[PDB]
Each structure stands twice: as structure tokens, then as C-alpha cells.
Amino acid sequence: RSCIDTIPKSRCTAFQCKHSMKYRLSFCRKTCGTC
């Protein structure tokens, strides 16, 4: 019950938040604002 990225934050690029549902929902939830 924590909101974290599960890969290094730097990989959670603007491009991936924009275009990758996988990154938004699984790898980059904190950086892409989905938690």
C-alpha cells in the first residue's frame, strides 16, 4: 500500500507515460501519476 515506481525513475520518461499503458500501470505508477 505504497505508491512507487518499480523500475528506476529515470526510465519513466514523459514519452512512456504518454504512450505506454504498461509503463503507466505497472512500472511507473508514481511518476505517471496513476497512484
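Every residue, even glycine, has its Cβ placed from backbone N, Cα and C.
As written in Swiss-Prot, here are the features:
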- 3-35: domain 'ShKT' (DOMAIN)
- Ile7 to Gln: 10-fold decrease in potency of inhibition of Kv1.3/KCNA3 (MUTAGEN)
- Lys9 to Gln: 10-fold decrease in potency of inhibition of Kv1.3/KCNA3 (MUTAGEN)
- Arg11 to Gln: 7.5- to 42-fold decrease in potency of inhibition of Kv1.3/KCNA3 (MUTAGEN)
- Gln16 to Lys: 6.6-fold increase in selectivity for Kv1.3/KCNA3 over Kv1.1/KCNA1, which is marked by a 2.6-fold and 117-fold decrease in potency of inhibition of Kv1.3/KCNA3 and Kv1.1/KCNA1, respectively (MUTAGEN)
- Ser20 to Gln or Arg: More than 25-fold decrease in potency of inhibition of Kv1.3/KCNA3 (MUTAGEN)
- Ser20 to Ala: 20-fold decrease in potency of inhibition of Kv1.3/KCNA3, and 80-fold decrease in potency of inhibition of KCa3.1/KCNN4 (MUTAGEN)
- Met21 to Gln: More than 25-fold decrease in potency of inhibition of Kv1.3/KCNA3 (MUTAGEN)
- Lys22 to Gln or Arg: More than 25-fold decrease in potency of inhibition of Kv1.3/KCNA3 (MUTAGEN)
Coarse DSSP state, helix versus strand versus coil, of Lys22 (mutagenesis position): helix
Candidate nearest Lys9 (mutagenesis position) in space, where candidates are the mutagenesis positions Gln16, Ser20, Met21, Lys22 and distance is Cα-Cα: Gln16
Cβ neighbours of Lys9 (mutagenesis position) where a neighbour is any other Cβ within 10 Å: 11
